[PDB]
Amino acid sequence: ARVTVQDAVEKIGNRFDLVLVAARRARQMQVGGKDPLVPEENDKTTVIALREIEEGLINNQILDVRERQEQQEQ
Amino acid sequence: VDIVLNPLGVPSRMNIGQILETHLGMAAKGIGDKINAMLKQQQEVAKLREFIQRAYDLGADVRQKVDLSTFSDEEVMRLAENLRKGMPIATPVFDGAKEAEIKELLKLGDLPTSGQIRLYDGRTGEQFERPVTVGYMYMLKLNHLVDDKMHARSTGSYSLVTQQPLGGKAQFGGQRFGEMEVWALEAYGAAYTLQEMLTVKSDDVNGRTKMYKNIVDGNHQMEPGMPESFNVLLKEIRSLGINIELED
Amino acid sequence: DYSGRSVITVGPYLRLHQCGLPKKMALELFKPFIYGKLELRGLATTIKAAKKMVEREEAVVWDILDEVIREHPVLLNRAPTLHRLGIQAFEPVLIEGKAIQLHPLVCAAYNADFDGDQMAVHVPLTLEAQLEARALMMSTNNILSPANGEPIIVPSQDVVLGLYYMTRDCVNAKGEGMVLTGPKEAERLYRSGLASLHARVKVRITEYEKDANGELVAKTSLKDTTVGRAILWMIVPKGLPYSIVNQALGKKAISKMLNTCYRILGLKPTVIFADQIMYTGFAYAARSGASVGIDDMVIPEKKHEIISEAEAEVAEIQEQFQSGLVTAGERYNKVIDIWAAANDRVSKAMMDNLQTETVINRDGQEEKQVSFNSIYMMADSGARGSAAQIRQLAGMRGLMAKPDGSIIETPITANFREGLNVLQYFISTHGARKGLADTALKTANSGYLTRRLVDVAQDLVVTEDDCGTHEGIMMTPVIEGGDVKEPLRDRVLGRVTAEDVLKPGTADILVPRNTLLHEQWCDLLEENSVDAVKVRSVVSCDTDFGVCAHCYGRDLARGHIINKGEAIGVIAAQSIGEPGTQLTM
Amino acid sequence: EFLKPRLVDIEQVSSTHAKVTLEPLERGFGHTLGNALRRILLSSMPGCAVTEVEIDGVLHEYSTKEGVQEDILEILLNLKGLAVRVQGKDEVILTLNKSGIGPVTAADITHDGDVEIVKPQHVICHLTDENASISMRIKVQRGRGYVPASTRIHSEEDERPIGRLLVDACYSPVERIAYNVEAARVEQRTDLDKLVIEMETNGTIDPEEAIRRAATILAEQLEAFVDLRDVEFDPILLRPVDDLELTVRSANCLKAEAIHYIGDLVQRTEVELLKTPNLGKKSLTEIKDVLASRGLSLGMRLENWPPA
Amino acid sequence: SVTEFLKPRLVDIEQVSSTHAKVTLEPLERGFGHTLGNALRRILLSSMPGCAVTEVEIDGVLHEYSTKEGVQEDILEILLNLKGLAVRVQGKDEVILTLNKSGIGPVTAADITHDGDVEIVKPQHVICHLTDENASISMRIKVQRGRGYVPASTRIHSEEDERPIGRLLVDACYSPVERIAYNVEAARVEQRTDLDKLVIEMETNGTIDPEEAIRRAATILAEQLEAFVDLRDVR
Amino acid sequence: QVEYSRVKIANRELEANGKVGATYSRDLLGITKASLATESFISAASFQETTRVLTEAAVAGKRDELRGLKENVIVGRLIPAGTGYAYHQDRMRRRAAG
Amino acid sequence: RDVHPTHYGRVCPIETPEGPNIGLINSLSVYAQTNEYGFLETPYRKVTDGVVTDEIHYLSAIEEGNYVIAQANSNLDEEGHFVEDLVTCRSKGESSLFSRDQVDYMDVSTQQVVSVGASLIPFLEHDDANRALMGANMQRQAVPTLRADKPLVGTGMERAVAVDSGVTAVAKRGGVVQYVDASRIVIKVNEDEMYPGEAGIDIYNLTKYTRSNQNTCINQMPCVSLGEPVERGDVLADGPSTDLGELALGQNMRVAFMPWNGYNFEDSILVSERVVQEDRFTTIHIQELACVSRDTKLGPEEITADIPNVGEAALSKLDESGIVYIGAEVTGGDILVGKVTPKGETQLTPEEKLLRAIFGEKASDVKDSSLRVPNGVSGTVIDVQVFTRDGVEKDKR
RNA sequence: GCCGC
Ligand SMILES: [Mg+2]
Ligand SMILES: [Zn+2]
C-alpha cells in the first residue's frame, strides 16, 4: 500500500509524468498482455505500478524499448 | 453523565449563560434528589413539608410568597411527588438568580459550591486530574436529520435538453460540480479527472454507455467525446443571424 | 453521476489519508464495479441476475463491495470551495451509519466544523483519474498551503491544549530531582501514579544529527526537563534536536517543529509525526480533565476603585464644562480618552491577576509560577480565544458604538460574568447587528472579485524552463517610519536571483547567478549584512505565451522548484481571493 | 506468594440496593478488580424483559382504547419497565385480564407456574369507565443486552399478524454500580486493601450471583491469554458438456478441442473458434443457438477454474 | 445464545528484535478490549515479581554528590547505568557482587564477578569507561528480589545513614517490564460490526521474553479469581 | 497584443530592414477590461456581456484556436496544464508538420 | 437593516433571520401594541413628584421622544420614591443620569425590549448578542419528542406561551371532571355559573396523532385524573411539547464540560447509550399519501383488490376492497391502493381472442396504476380517509 | 420564497 508517492516521484521527477507512466503500466497489467514484475499482494494495478516505479524497474524509456521489441517480434 | 461537551467552545463564543444554567440545574436536581430520597424512606409529611418550605423561601428578598402552611396534606403530598425529578426554579430575563443565590442553592442540596466535582474515567478507572463542571442542561433536538440528508447516485434520469442529470433528492439527482470546483481541479493539475467530469459523467450520451460498459467489463477506459451542451449552444447561436462552426 | 452527499462528523482514529464512508452511501456509487466483480467471479452470469442480487443486498454482495473499495480513492469537497484545498482525495473506510467521518487535521484546510455541515463525494472512475487522485490530490500530498508556504495541516484546539498541559512545569509536585534512565521510565512512573506530568527531573536523552552528508549520527547526554516532555520525546522522529520539546508548545511551537520536521526529514516522517501528535494530544487532553467554571473568570479587586475614580473625573470635567470654559467637542474627546484609559488600566489589572495567580510553595519558602487557571491555559496555549475576549469576559466590556460610526460617551462597565443592564445590552445590539449584516453582504463582493481574478489569470501556464533574461526587480525589506513589517528573508525566500549578491566587501561573490534561494542560503545571507537582493519576477519573463520556470520562483506547496505545465494564474487568483471574506471593508 | 480475595460480609440494604465485600487484597489489585468487575457487570449481565405485547382490541401503538386513560404508546412504555424472574423458560407468556375502576398493577397478572414479580405495585394502566375491560398477553424473553425492535429482522421470516406490538428489550437488571477501596483490618500483613462493591438493580438478580457471573466471564476471557502460541459458482456452469443435445458432428469436435464442461465452452471468442478444424459456419451457429437457450452467451470471462 | 461470549482466534505476534513484541487478539466483544488490556497493563506494570539492584558502594568518597576522582562520568550517571542492568538470580533472595578493573578501556557489566546463581543479561552494558587515562575503581553492589517499582524516596533501613551510604538509594525496578501500551481498534465478524480488536505493544528489559510476561500476568490475574470461578466452572 | 509586437519586431529585426520595427507604449488595464480584450472569443463571452463580445466577433470573423484553460473545458478536451500538458504538446507538432 | 434607538420597546433587537433577510424581518416585543393609526406603542408608568404611580400610559415613537424615561432596573423604596438621587434615563435617543425629580416615566418591566422567543433564554444578560440571536432563532426549530419534559432552569414565560398558543385545551366554564379518556374529557359545570335551561356540560374532543405542516406529530393527552375540580382557564390537556401547561420543547440532560479523546472536537457532541435506551429525543413523523380515480375516454378508473399480473404475496396486506388494513407495516415499494386503468381495443384479432380464451375476460388488458410507497419510506398505516362522489356506489370501507 | 452551511 503506497500511502505516499514521494519515492516514485523522485524516481522520475515531475509529479505529472509518473501519473502517465503508472497509467500506461496499469493499462498493460489490467487490459492484458502483461504480468507484474513485483510480488502481488492482493493490491490493485495502480499501486502495483506505483511500487514498480518506486523499486526502480519501470520508466518511460524501458517501456518504449519493450514496446518496440514486441512490435518487432510480430 | 449523559452528555460531554467541549470547554473550548465557551470563551470564544462568550456564553456564560451556559455555565450558569449548568450550575443552577445541578442545584435544582440536587434539591429534587433530596426530596426523592426523603420520599423513598417513607418519611413523615411534617419533615418533607419543612424541607419544601425551606427550599421555597431561599434567595435574597424574592417576590414569591409561596407558603405550605395553608396547603392541604394531600396537596403537599402531590406537590412533593411532583418534585422527585427536580425543583423547577425560574429566573426572569434581565433579573434573576445571582452567584451567591446559586451557591446557597447548591449548599442547600449538599453539593459543592464551586459547581465542580471529581470524575473518574470509565475506561481506565483513574480519576481526572482536575475537577470537572457537571450539571443539567436543557438540550433540544433540531429538525435536521441525516435520514433526509444522505444521498447517493450512480445513474438515473437526465433532462431532454442538455442531457444532464437532474438535481436534488426525490428525483435521484447528482451533486453539482460548479465552477469553483473546476478551478480547484485546474489548480491541482488533474486534467483527466476534469475531463471525465465534464464529458463522461454528465453529457456524453454515447460516452456514458461506453464507459459503463467498460466498467462492467473491467477496462477503465474513457473514450471521450463532445458534450451535448456545446451542441445546444451552437444551435442556439446559429438560430440567431450569426454563424458559428467547428472548422477542421 | 457517481456523486453523494451527507453530514460530516469527526473520526479521531483515522489516518491522514482516510475517511469514513457509510456502506449505504457506498454500494450505490460503486454499483457498476460490483456488477463487474459479480459477473467476473461467476456469482451471476447475466446482468439481470447481478442486478437483482444487488437489489436484494445479500452478504456476498457486501463482501464484494468491501473487496472493490480496497484501494479506490474517493474525493470529498465542501460547498464554498475558496482554494484548491477545499477538495481532497481520501481512502474510504466502510462504517455503519449515515454520516461521513472526516479527519480532524483537515478541517482547517476545509474550513469545516461539526455543527451541521455537509460534503459531497465523487468517485474518480478511471485509471488516470485514480492515479491523479492518489498522486496529486491526496491529503498527505498537500501539507503546505500554496499561498504562503506555511503548513496547512496543523494540530488545533484540543490537541494544542493537550500538548500545552503536557509540557508544563510546576514548582512542587510528585517527584523532584529524580534521575531517570530514559523516556520510558518517565512514562512508567506517570502511568503507575508515582509522579506528576509537570514534575522536574533529569533523564538521559539520545539525540541525532544530520550534520554528516546524508548520514545520521548519535548524541546522548543528561538533560534537565520534566516528566511530560520526556514522555512526549518518544513521539518525535530521529534527527530532531531536543530544544523543540523543552517548551510549552502553545500552537506556535508545534507548527514550527512540524515545519522543521518537514524541512529536515521529508514527507512521510512528517505525516507519521502529525498523526502521532494528534493521538497523544487528544489522549492527554482527555486525561487532564480541563473544564471551565464560574470561578475561573476572576474579576480584579481594583476594578471598582478604577470605575469610581473615572466616574469622579468625568463628573469633574462635566462641572468644568458647566462652568463654560470647554466646548462640546473638547469635553467629548477628553471623556472618551479618560474612559479608554480606565478600560486599559482595568484590563491590565485583570490580566496581571490572571497571569501568575498560582502561588505554590516549594521545598524552601514559596514562589510564584504561571497560573494553571483553565481559561488562562486555553488562552495562552492559543487553543481558543484571545486577550480581548478574556477582557470582555472578566474585565470591562469597554466602549462601543456603531449606529453611524460615532461612540457613546458612557461605557459598559459590566462584563459577562456579571449581568448587563437593559440599556447596555441594547447598546451592544448595535454592534452585533452591524457585524452580522456586514458579514452577510461582503460574500458577493468577494465572489465577484475572485471570479474577475480567475478569469483575468486563467490562461497562464509555466511553459518554459529558463527564459535566460538578465532582468529583475529590486527586493528590500518593507520599512515604514519607525517600524518594520517584512524582513528580507520572507520577501526573498524561494526566489531566483537575477544578479549576483555582493557582500559589503567588494568583489566577493556569495551566491552565483540563476540560483534558487532556500533555508540554508537565506540563513547564510542573514548571517552577513545583505540588504538588497535583485530577483527576477514574472512581469519580466519576456517569454511569449507562458512564464519561465525560473522567473517564477519555487511553488509554495512543495519545496522543489516549480515544474512545467503548472497553471499558476488560477493558483494566484485563489490565493488572493481566499481572504476578503475576513476583510472588514 | 500472593494473597487471594474471599467474598465475605455480603449485605443487602434494600430490595434493590446491596453491598458486596472482598476483604483481602494486595497493594494495587483493588482498583483493577473493582474496575474490571464494574465494567463486566454494567456491560453483560443476563436478564429477562418484555419483548412484545398483544392487546385485545388495538391494532397499532398509535391508537386509543375507550375506557383507559393512557394511549397504547404509554402502556408499552410502562410495560417496558416491568421486572420479572423466570425459571427454566425463556419464552414465557404472561396473560393479564382485569375490568373495573382504578389503576391496574403487576399484582393482577395471572400467576404463572414459575414467574416472580419483584415489584407488584408497578402501575401499567388506568381504567376510568365502569364497563371497561382490558386483556393483553405479554411475552417475556431472556437476553443479555439492549436490542432495539427495528434491528431484529429474523422475526419477519414468519408472517406476524396485524395486532402484535413490538417493544424494545433492555435485558439488563443492573442499573448502577460503585466501588471503593479501604484499608484492611489485617495487621499481621504489612498493608492490605479491602473492596466494597455497591450495586443498584431492579431486584431481578442476586448480588452474589452477579459477582460470580462477572468473575466467571472474566476468567473465561483470560483463559485465552494464558497460552498465546501462534508464532465458477452458478449451477448452470460446471455441468457436463453433454447436456446441450448437440449434433454428432460437433460432439467429435468438442472432444478434440479439449472442451469437457459447459463453463469452458463459454470462454471462447468467435474469431479464434472459427479457426478450429472442420467446425462449419452453420454448425457453429447451432452451438450458439443451443447455448442461447440457456442464457449463456459465447465469450464470457471468468476468473478461476477448478478441475471439477 | 445467552452466556456464550466471543473468544479471540488467530492471534498474531510480530516479534521485533528479541525483547519487543506486538500482540493482536481478535475478535473481542464490545468493551472487553479495554477491560482486558487495562487489567493486564496494571498487573504487568504495578505488581510483577522480579530482581533489581538497590544498593551501591564505591570505595572512597561516599556522598551522593561526588568529585568521582575524575572517572570521565559522574557518579549519578554511574547510578543511572547500574539501575538498568538486568539480573536473573536463581534461588537466592539476596546476593552481593563486586567489580574491580584497571588498564585503559571501558568497564562493562561483564567485568563484575561471575556467580553461578546470578545471570547478567546485559554484561556488555558499560557502567563507565574507566577513570580518565589510567586508574582503578573498586565498587560492590547488592541485589534482591521484590515487586513492581519501588522508588528510593526513603531507606528506613539499618540506622542513621549507614544503609543509605551503603546503598546510595538506587531506585528499584523489580518488575521486568520497560513499557507496555495497548490500543483498541474496531473489528467486524459477519453481520456484526461492533467488536473490539486489542493490540498490545510490549517491551522488556531482559531475562523475560514479552509473551511469557503477558502469560504470567494473565495467570496471576485469572488465578486471583479462583475464589469465585473454582466452583462455578464448566469442567 | 504585446506578445505579437515582440514576435513581429524580432522577425523584422532579424532581416536587413531593422528600422521597420515599430516602437510601442505599454498600456495598463483593469482585470475586467483586460479579460474582455482577450483574443479567444470563446472566453470573454462566458464571463461578462456576451451580446457585445459576440457582435464584435461576428463582424470581424475571428477564430478561437482554443489556446487556454477555459476554452478546452467548454468543448470537453484536456486542459493544457498538468497531466494534459504533454498531450497538447503532441498535437501542436503534428499541425506544424502537416 | 440596522437597529435604531426607537426599537426599544417596540421590536426585538435580537430575533431576526441571518443571511438574506437580516434586519428586514423583526418580531414584536412582549408588551408592544399597535396604535389606532397603525404605529407601535409601549407602556410606561407615570411618575408624579418622586413616587412612581401604578397608572400606565402607552406612548408612541413621537410622544416618547420628549419625556425623560427612567430604567426598569432602578431600585425603589416602599413608598415608591427613588432610593438614589441620580438615575439613568433616556431623554432623546441618548442615555445619561438625571435628577430624582426631572424624570417623567418609568419602564413597566425588564422584558420590555425582548420578544417572546428571546424571553425564554435564561441568563440572557450573560450571553453575547449574536450567539443569543442564534439561540433564539434555533429554539424555533426544535422537534417535539415522545414524552414532554419541563425545564429545570426556566424563566416563567413557559405558561404564557403554552396557554396563548392554543395547542392545549383550556376549560371555559370549569366545574368538576365527570368522564376522562385518552380522547375525550367531559366536565360537569358547577351550579354557581350556568346558562338557564337544558342543564349543560362541556365536551372536549382531543386531537390524537395528526400530521402537521412539517410532517411532525400533533397529539393531546389529558392532565386531569377523575372527579378533580377545575376552574376557568385551567389546562385540561397538553398538546405537542407541553408538560402540565408549561412549554417543554427539550429534555434535561446531565452534562459534563470536558474534552474526551477528540470525540467532542470542534462542535461535536458525545452521547451515552442510556440516552438512546430511554427513548429520549425520539420523535414521531407522519406522512400523507393520496391516490385519485379519475375518469378517462376509454372508461372509468376502478379501485379493486385483484390486480392483473400481480402475485398473491402482494395482495396479502389488501382487504376485499383494495385498501390496506389499519395498522399494517409497509416498507419499500409495497402497494397501498389497488387501482386499474382501462385500455382501448375494439379490434379482436385472433391472438387477442385466444389470449382472452386462455385467461380471464380482461386477459390483463386493463393496465395497473397503483399507489405504492416511495422507496426508503416505512411506517405503520394510521388512517384511511376514502372519499366518494354522489351517485357512485359506496366503498366497502 | 423559508431555512441550513
Ligand atoms: Mg460550520
Ligand atoms: Zn521568464
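For chain C, we keep the numbers from Swiss-Prot: what you see runs 348-932, in order.
Using N, Cα and C of the backbone, Cβ positions are placed for all residues, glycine too.
Sequence-distant contacts of C:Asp462 (Mg(2+) binding site), defined as residues of its own chain at least six apart whose C-beta falls under 8 angstroms from its C-beta, are absent. Per Swiss-Prot, the feature Mg(2+) binding site maps to C:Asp460, C:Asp462, C:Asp464; the stated evidence is experimental evidence.
Same-chain residues at least 6 positions away in sequence with a Cβ under 8 Å from that of C:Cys895 (Zn(2+) 2 binding site) are, in sequence order, C:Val809, C:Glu811, C:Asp812, C:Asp813, C:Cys814, C:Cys888. Under the three-state DSSP scheme, C:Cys895 (Zn(2+) 2 binding site) falls in the strand class. What Swiss-Prot lists as Zn(2+) 2 binding site is C:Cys814, C:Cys888, C:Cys895, C:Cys898.
According to Swiss-Prot, the mutagenesis experiment C:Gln504 to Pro carries the annotation: Resistant to antibiotics salinamide A and B. All chains included, 25 other C-beta atoms sit within 10 angstroms of the C-beta of C:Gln504 (mutagenesis position).
Other Cβ atoms within 10 Å of the Cβ of C:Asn690 (mutagenesis position) number 21 in total over all chains. Per Swiss-Prot, mutagenesis C:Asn690 to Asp is noted as: Resistant to antibiotics salinamide A and B.
For C:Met697 to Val, Swiss-Prot lists a mutagenesis experiment annotated as follows: Resistant to antibiotics salinamide A and B. Taking all protein chains in view, 24 other C-beta atoms sit within 10 angstroms of the C-beta of C:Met697 (mutagenesis position). According to its DSSP assignment, C:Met697 (mutagenesis position) is helical.
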Under 8 Å by Cβ from C:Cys898 (Zn(2+) 2 binding site), counting only residues of that chain that are 6 or more apart: C:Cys814, C:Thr816, C:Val843, C:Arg883, C:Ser884, C:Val885, C:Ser887, C:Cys888, C:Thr890
Greatest C-beta neighbour count within 10 angstroms, which of the binding-site residues C:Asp460, C:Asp464: C:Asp464
Members of the recorded positions set C:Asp460, C:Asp462, C:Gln504, C:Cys814, C:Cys888, C:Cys898 whose C-beta sits under 8 angstroms from chain G: C:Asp460, C:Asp462, C:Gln504
Close-lying recorded positions around ligand 2 among C:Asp460, C:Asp462, C:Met697, C:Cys814, C:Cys898, where CB distance stays under 6 Å: C:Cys814, C:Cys898
Rounded distance in angstrom between the Cα atoms of C:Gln504 (mutagenesis position) and C:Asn690 (mutagenesis position): 29
Cβ neighbour count within 10 Å of C:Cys814 (Zn(2+) 2 binding site): 19
Integer Å distance between the CA atoms belonging to C:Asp464 (Mg(2+) binding site) and C:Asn690 (mutagenesis position): 39
Cβ under 6 Å from ligand 1: qualifying binding-site residues of C:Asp462, C:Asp464, C:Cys888: C:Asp462, C:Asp464
Recorded positions in contact range of chain B, given that the Cβ distance is under 8 Å, out of C:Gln504, C:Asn690, C:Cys814, C:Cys898: C:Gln504
C-alpha spacing of C:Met697 (mutagenesis position) relative to C:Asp460 (Mg(2+) binding site), in angstrom: 32
Spatial separation of C:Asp464 (Mg(2+) binding site) from C:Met697 (mutagenesis position) - C-alpha basis, Å: 38
C:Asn690 (mutagenesis position) in three-state DSSP notation: helix
Near chain F - the recorded positions C:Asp464, C:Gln504, C:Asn690, C:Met697, C:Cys895, filtered by Cβ distance under 8 Å: none
Remaining residues near the recorded Zn(2+) 2 site, that is with C-beta within 8 Å of the centroid of the site residues C:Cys814, C:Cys888, C:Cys895, C:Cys898: C:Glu811, C:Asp813, C:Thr816, C:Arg883, C:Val885, C:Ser887, C:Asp889, C:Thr890, C:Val894, C:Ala896, C:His897, C:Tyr899
